[PDB]
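Here's a structure for you.
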Amino acid sequence: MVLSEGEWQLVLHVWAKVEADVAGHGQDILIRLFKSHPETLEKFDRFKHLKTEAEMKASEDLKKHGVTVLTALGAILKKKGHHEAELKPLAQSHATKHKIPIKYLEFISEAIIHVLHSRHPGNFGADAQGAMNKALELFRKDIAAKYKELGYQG
Ligand code: HEM
Ligand SMILES: O=N[O-]
Ligand SMILES: O=N[O-]
Ligand SMILES: O=N[O-]
Ligand SMILES: O=N[O-]
Ligand SMILES: O=N[O-]
Ligand SMILES: O=N[O-]
Ligand SMILES: O=N[O-]
């Protein structure tokens with residue numbers, strides 16, 4: 001559960017490379033999630049009509065969304081676990097407005113790791129992927145606890 005500082009530094013070193021082009025990494029991650037787990041795309045009323053990866057790549061609104069998502073996760077990871085304030089509104093919206101089960105949070109965690117593994121082998125070898133997995137597990141564990149407080153079974 002609690003990450004060491006060395007683990008957080010591996011997380012934030014690969015995140016630094018994401019931040020060279022957040023919009024590009026958000027397209028790759030959302031696309032990989034929708035292609036790997038098509039049922040997740042059904043949660044997005046604004047995007048669920050998109051039929052192909054081409055359409056998804058060409059969607060200016062999907063790209064803006066990817067930037068929103070990754071910048072919110074970035075701000076969470078930069079808290080190195082002290083993320084209670086940031087998780088409150090995110091848990092509430094994803095529980096009550098969007099109804100995102102923890103299993104779908106696991107799917108997007110898998111999509112993040114796939115994309116960083118593909119793009120960043122210089123900063124995402126086994127130890128670094130292990131540290132990112134632990135950070136994402138922590139995030140899901142803390143969101144699951146907030147979901148239960150908010151009444152949503154997740
Ligand atoms: C790393 C995990 C995730 C983060 C950091 C994240 C972040 C965000 C943020 C910041 C927003 C905009 C503000 C809000 O409504 O809260 C948003 C909207 C949304 N999220 Fe997520 N999200 C995550 C995972 C998911 C997953 C896995 C799904 C669905 C399978 C999902 C579905 C949505 C929907 C449907 C919206 C509204 C999109 C729209 O404006 O049309 N989220 N998310
Ligand atoms: O102290 N590195 O986990
Ligand atoms: O869309 N900027 O977080
Ligand atoms: O794509 N997460 O909103
Ligand atoms: O730190 N949990 O919200
Ligand atoms: O609580 N956000 O929809
Ligand atoms: O996107 N999951 O390998
Ligand atoms: O990824 N080999 O450390």
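Per the header: X-ray crystallography, 1.9 Å.
Every residue gets a Cβ built from N, Cα and C, even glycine.
According to Swiss-Prot, the protein carries these features:
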BINDING   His65  nitrite binding site
BINDING   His65  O2 binding site
BINDING   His94  heme b binding site
VARIANT   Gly122 to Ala  In metmyoglobin
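On this model, are these features tucked inside or out on the surface, and what's nearby?
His65 (nitrite binding site) carries a helical DSSP state (H, G or I). In sequence order, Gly26, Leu30, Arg46, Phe47 are the residues near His65 (nitrite binding site), counting only same-chain partners six or more apart with C-beta under 8 A.
In the three-state DSSP reading, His94 (heme b binding site) counts as helix.
Cβ neighbour count for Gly122 (variant position) (all protein chains, 10 Å cutoff from its Cβ): 10. The DSSP secondary structure for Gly122 (variant position) is coil.
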Round to the nearest Å and give the CA-to-CA distance linking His94 (heme b binding site) with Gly122 (variant position).
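On Cα coordinates alone, these residues lie 33 Å apart.
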